[PDB]
2 protein chains.
Amino acid sequence: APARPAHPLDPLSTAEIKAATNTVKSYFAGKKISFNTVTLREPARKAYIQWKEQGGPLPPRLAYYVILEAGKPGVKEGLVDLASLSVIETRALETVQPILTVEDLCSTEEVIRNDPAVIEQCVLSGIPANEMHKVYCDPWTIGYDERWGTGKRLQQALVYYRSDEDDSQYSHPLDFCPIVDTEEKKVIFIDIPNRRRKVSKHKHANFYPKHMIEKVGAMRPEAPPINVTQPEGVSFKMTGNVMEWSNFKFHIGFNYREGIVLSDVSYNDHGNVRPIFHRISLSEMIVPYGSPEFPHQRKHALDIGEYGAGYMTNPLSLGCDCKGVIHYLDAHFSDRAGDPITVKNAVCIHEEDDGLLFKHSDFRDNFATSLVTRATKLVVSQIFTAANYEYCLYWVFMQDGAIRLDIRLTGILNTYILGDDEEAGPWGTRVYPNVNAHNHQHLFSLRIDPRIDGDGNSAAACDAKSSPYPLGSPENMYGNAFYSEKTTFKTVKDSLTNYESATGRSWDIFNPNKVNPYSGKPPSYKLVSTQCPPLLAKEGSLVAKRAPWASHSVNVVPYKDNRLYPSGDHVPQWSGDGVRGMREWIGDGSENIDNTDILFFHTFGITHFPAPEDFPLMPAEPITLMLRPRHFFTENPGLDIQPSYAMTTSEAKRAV
Amino acid sequence: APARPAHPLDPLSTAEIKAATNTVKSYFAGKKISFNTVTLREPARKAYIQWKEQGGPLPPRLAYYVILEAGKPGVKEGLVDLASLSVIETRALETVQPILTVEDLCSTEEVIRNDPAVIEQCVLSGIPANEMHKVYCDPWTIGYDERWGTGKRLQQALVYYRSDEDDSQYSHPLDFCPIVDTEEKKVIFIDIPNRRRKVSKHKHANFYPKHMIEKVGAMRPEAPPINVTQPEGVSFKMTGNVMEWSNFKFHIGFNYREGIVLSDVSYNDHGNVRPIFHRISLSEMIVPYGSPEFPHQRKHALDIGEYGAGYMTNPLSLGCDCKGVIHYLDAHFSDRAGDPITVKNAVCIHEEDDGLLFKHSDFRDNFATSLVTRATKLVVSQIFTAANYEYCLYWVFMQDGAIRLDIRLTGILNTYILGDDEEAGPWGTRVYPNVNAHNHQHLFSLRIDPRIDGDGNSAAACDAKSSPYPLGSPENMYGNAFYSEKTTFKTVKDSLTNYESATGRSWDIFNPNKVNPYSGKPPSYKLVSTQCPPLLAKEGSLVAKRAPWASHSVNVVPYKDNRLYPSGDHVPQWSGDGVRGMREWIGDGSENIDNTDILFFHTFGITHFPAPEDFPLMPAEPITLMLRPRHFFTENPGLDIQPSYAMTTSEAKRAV
Ligand SMILES: [Cu+2]
Ligand SMILES: [Cu+2]
C-alpha cells in the first residue's frame, strides 16, 4: 500500500495516483479503459474535524476516479481505498461527459487537419489544401448542443490560421466550426455560416519583441531594476502543506479542478486558536458570451468544471511570475494511461509588502506624536490558461485578520471573423481589422465552508438604510440617522440575494452562539464584494440553466458531504435540465440554514466589453473580494506588531 | 518682485507667500488682520492651454488670499499680482466663515481649560478642577448650528480625558460640548445632555508598544526584513514639479485644500503626445454621522473644505510611510502672521512593482511558448490627519495607461460616551466599555477636468443590458445576447446619475470629435468605480444641503474658471441654503455638456459601521477607483516593454 500522507487533506502523491490507477485497471481487467480524473476524495467534514480536534478516527485515504471505456457511452466513476488497494464504490454514468484534460485539448488539431470536409472548408476559406499545418484550433467542449446532447463526447474546434508558427493566431479566425468526437477522433459535423467570410489578408497582430520591433521601431530600453530581498529569510513556516504565518494556520491543498484549496483555517488569538473556515476555494466559473448568432450560443465556458484550474495551471517561471523569495508547490495528476504527471511550480507562496497597516499622529505637536506600522501580506497563487484566457489567482492573508481573493485576467480575447463591411456591434467590438471580439462575462463561484469561531453558523445580508422616520420628526430631526439592517437567512430561499448598490450590501457569516463582549454582536467574517454582475442571459436560457448558482450573488445551502461543484459533477454537455448541483442543494428552498453547518456560494466577476487596448494581448484586469473580521476580535489584532516608527507625546517633548 | 516659477502651475514659493502677505498688510495698513489662506490662483484654463500649446501669453502669477480683521464679521478675500506687488481684486464677505488651520485647531484647548463654565462641567463629570491639564478637545468647526449661523466664527470642542499625556484619549470622551468663538477666544455656550454620563473609570485603550506589553504580555518579535532597492536609480524623471514616466507627463501641484493636484496630464503614444486630463484632484469630502441625537447632527465634517488636505498633511517618514527609493516634495503655506510655513516631505513619489502586466502561454507545448511582462506603477502620495482621521492618498499611474486613485482610511474612530446601561445601536457600536462609535459615511468628490485626446469632450453612462428580444425569438434564440447601453449626457440634468449594480454602470469621458480606427468608437477614459454609496441623509437634510454634489455618484457641469469647490468657497457654517458651489453649477439643469469643456465630479467612498477591530486604532480600509483607456489606443500600449520571460514556439522546439 502506498505510504500514507503527512495530513489527511494532502493531495494524492504520484505513488498514490499510480496505486489507484493500478487498482482500477485490475478491477476492469480485460476492458480497454482510459483515465480522466484520479484525485483525492477528501474526508467527510465531520470525520476530519473529529480527527483533528477530538482525537477521533483516522479517515480512510481514498481516491476518486473517472474513466472512459472504448465503445461504452459516458463514464464510470468510483472510489479506491488506497490502504487495501481495492475499489469500494463504482458506478456507470452513461449520460454525462467529463472534464477535458490538456491531452484532450492537444488531440483535436491532428483530427481536423486530416479530415477531408475540414480541408475543403479551409480551401473555400482561402487556405490551400497543402497548408493545413497552418490551421490551428482551440477545441472547447461543445458546451451544449441540442443536436447531440451527451450521446457522444464532443469538442467544437474554434479554428484559426497562423502564417508562421510564432504568430498569435487570434487575429485570423476562420468562419466555420468543426464538431469533433473526442473519443472516436473524427469530425462529425461542420457548422458553416450562411454568409461566408474568407481568411483575413492582414498581417497577424503579434506581440513578442521581434514583432514589436517591426511594428513600432524598437522596444523600450530595460528599466532600472527594483530588487526585493529577504536576507534573513521569511516569517512564514511550512510543515509539509501546513502554513503558519501571522497567527494564521491553514492547509494548502490543490486539485485538478479547483486548483488551490485552502482548508482548516484558524487564527491564534493570543493562545486561543479560533477556527474561521473549514474550506475555501473557487468551485466553478461561467464565461457566457453575448452574441445571439449561431453557433456562438455555445460559448459559455465553465472553465473550472470543463477544463480545470489544476489541469490548466502553469508551471511558474523561476523569478518572473512570482518575484521575491518563493516557496513552490508541485501539482500531480493522472494522464489517460494512468501514469502520474507533474506540473512543477504550480503554486507560489510568498510574503510581500502591503503598504501601511495603520497610522495615527497628533495635530497638537505638529504630528510629532506618531505611530506607523507597515503591513505584510502572505500570497498563495497560481496562474491557469484555458485556451485563450489567463487567470491569475492570488489568495491573500492580511495582518488585520482579513483574507482577500485577488484575480487578474489576462491572455487573449476569444475572437471570431468579421467581414470587411460587417458591423461587430452591438454584440462585439472590432479590435483589429476583420476581428470581432464578442461581449462576455467572467463569473466565478467562491465556495466557503465556514466555521466562524467554531461550529453552528448563520449568514445574513447587511443593508445600509436611512432611518424610516422622516426629516423633522423628533426621532430624526435633521434627517441624518442611518443604520445597518441585518436580514438573517432562516431558510435557503431567504439567502438567494444579489449585491445591491442602493444599500451597499455586504453579507455576514457569523456564529449566533457567541457574543463579542464589547459590541454585543456575534463574531463574524463579513464578505465585502462589489464586483457582482447580474447574470445577463435570460431566465430559462442555456447559460442560466447550466449555471443555476450564477443568477444570485449569494446562495446559502445546508452542508452535506460532496457538495463541491454547483453545476454538477460532470459539466460538459449537460443541458441544464435536472435537479443536480446548486439546483439540488437549493431544493424547494425551505431547509434551515440558521445556526447549522452551511455552505456559502458567492458569484462575483466582471462584464467584459472588449476594446482595442485588449488586443492582441490584454493588460491585466483586476477583480477582488475580501472577508473581514467584524466583531470577531475585541480590538485591532495587529497592535502587537512592532511599529516601523513610534514616538509618544512625552518622548516628543523630551526631544525638545 | 519675487522670481517667477519654473512653471505657471507651481505652487507659491515661500518668497511669493511673504511677498503676497506684505502686499496685503500694506493695502490694509492701520488695520489688525490675520491670514487664513495664501495660495496660488491658478491660471484660467484657456490661458494655460494657450501658453502651453499655442505660444500664447504668459499668465500673470497671482496669489489668492483670505484674511480676518479684528472686530469685523466674516472674511475679506482677494488677489495679489505678484509681479507688481499689488492688490488687484478685493471683497468683503461678512456672512461666511473660512477653513480652520492647524493653528486654529491648536488654540481651543487653552480656551476651554480656562473657562469657568467648562471647568464646572468637568467637575460634574468627575474630573477635579485642578486636573484641567488632563482635558483635551478635538475642536471641529461647529459645522452648522442654526442658533448662530455664520454670525460668529465657531468651533465645537469634542472633549476627552487623558490619565497620562501618552494615552489615546478616545476611550474617554466626556458628555458635553463647549461652543467656542475662534476669534474672540471664548466659550459662548455648552451643550449639556439631558442624561449626564460621568467620565469612564476604565483604563485607556492604548496602542504604543509600552502599552501593548502591559496588555498582552509582549510584542511580537521583529519580522525578518523585506528590502527594496533600486541600485541603478529610478525610471522616472522630474524637472521641477513635472513628471515623466512610462510615457506619461504631468505636473505635480499641491495646495492647502485639495492637497495633491495633478495637471496637464498627457501620454506619449509613439511620438504623438496626447492630452488626457487638464486637472484631477479631490475637491471636497463629507463625513456624515448617523446618530439623530442632539448635538450629533453637527458631525458631518467636510474635511477638505473645513480643515484642508494640505494644511493637515503629515511630514512623511523617511523610510516608514513610503518604502523604497523616494523623491519628496515640500508644502508651503502662510501662518496667521503672514509668515511662510513649511511641511517637509509632504508628498512622496516613487515607483513600485505591481505584479503582472500581462501574460500568455500556449497549451500546445505545455506552456513552453510563453510571454510574461511585469508591471511597474508610479505612486504620488500624501497622508493627512484631520483630528482623529488619517487619510492615505495614492495617485497611481500604470503601464497600460490607466490611472487609479487608492485611499486607505486609518486613524482613530470618533467616539462619544456611552452609559453603563446604554445601548449604542442602531446608530453606533460599543467598541470598548463606555465608548460609542457612531455610524458615519466617508464621501469624496473627485474633480476631473478632462481633455481626452484634446478639447471638446462629452460624458456618458454605460449600462450592461440583456437584449430586449426574448428567449426563443429569432433575434435572441438562446437568450444570451447582451450589449452596453451608452447614454450620452446632453444637458447637466442628464448627467446626475448613480452607480447601479443592476447594470454594472460605468461612465465614459470621451472625445466625440475623434474615432478609433479599429473599433469605430470615440477615444475615452472609462471611470470604473463601485465604492459609490448613496447619501443616506434625507433630502432636504443639513447634510444633503451642505453637500449638493454628494447626492449623485456623477455630476457633470460646464467648465468655468474657479469652479473648484463644490460645497462653495467658504464651507464652515454655511447652512446649505443658496445657489453656490455645485448647486450653482447645475443651475436649472438645462446647459449643454455634449462636446464642450466639461467638469466631471464623482462621489465615491464608504459607509462605516464601526466594530471593535477598529479600536483603539483602526486597520487601514481601502477605497479605489480607476480611469482606464478604452478605444483610446489601437492596441495594448505596454507591448514595447521588455518582457520578464519570452519564449516563442520555434524557440521552444529548438530547445528540444
Ligand atoms: Cu474577458
Ligand atoms: Cu470611518
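Note that chain B carries Swiss-Prot numbering, so the residues on display, from first to last, are 17-672.
Positions of Cβ are set from backbone N, Cα and C atoms, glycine also.
The substrate binding site annotation in Swiss-Prot covers B:317-328, B:402-407. Here the residue is the original one, while Swiss-Prot reports the published mutagenesis B:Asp319 to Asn with the comment Loss of activity. For B:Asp319 to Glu, Swiss-Prot lists a mutagenesis experiment annotated as follows: Strongly reduced activity. Taken from Swiss-Prot, the feature active site, proton acceptor covers B:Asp319. Swiss-Prot lists B:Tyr405 with the feature active site, schiff-base intermediate with substrate, giving experimental evidence as the kind of evidence. As annotated by Swiss-Prot, Cu cation binding site applies to B:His456, B:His458, B:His624.
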Among the binding-site residues B:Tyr323, B:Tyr405, point out the residue whose Cβ has the most other Cβ atoms within 10 Å, with all shown protein chains included in the count. B:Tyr323
Within a 10 Å radius of its Cβ, which of these binding-site residues (B:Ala317, B:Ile320) has the fewest neighbouring Cβ atoms? B:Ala317
Residue among the binding-site residues B:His456, B:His458, B:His624 whose Cβ has the most other Cβ atoms within 10 Å: B:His456
Which one is it: of the binding-site residues B:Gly326, B:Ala402, B:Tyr405, B:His458, B:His624, whose Cα lies the shortest distance from the Cα of B:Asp319 (mutagenesis position)? B:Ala402
Just to be sure I understand the packing, how many Cβ atoms besides its own are within 10 Å of the Cβ of B:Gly326 (substrate binding site)? 26
Filtered binding-site residues, from B:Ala317, B:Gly326, B:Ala402, B:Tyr405, whose Cβ is under 6 Å from an atom of ligand 2: none
Find the shortest Cα-Cα separation between B:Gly326 (substrate binding site) and the binding-site residues B:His456, B:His458, B:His624, and name the residue that gives it. B:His458
Integer Cα-Cα distance in angstrom, B:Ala317 (substrate binding site) to B:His458 (Cu cation binding site): 9
Measure from the Cα of B:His624 (Cu cation binding site) to the Cα of every one of the binding-site residues B:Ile320, B:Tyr323, B:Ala402, B:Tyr405, then give the nearest. B:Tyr405
Please report the distance from the Cα of B:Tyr323 (substrate binding site) to the Cα of B:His458 (Cu cation binding site), rounded to the nearest angstrom. 15
Starting from the Cu cation site formed by B:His456, B:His458, B:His624, give every other residue of that chain whose CB sits within 8 Å of the mean position of their CB atoms, in sequence order. B:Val303, B:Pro304, B:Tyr305, B:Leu425, B:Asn455, B:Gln457, B:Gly621, B:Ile622, B:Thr623
How many neighbouring Cβ atoms, not counting its own, are there within 10 Å of the Cβ of B:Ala402 (substrate binding site)? 24
Shortest C-alpha distance to B:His456 (Cu cation binding site) - which of the binding-site residues B:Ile320, B:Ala402, B:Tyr405: B:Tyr405
List the Cα distance (Å, whole number) between B:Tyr405 (substrate binding site) and B:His458 (Cu cation binding site). 11
How big is the gap, in Å, between the Cα of B:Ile320 (substrate binding site) and that of B:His458 (Cu cation binding site), rounded to a whole number? 12
Does DSSP put B:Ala402 (substrate binding site) in a helix, in a strand, or in coil? strand
Length of the line joining the Cα atoms of B:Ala402 (substrate binding site) and B:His458 (Cu cation binding site), in Å: 13
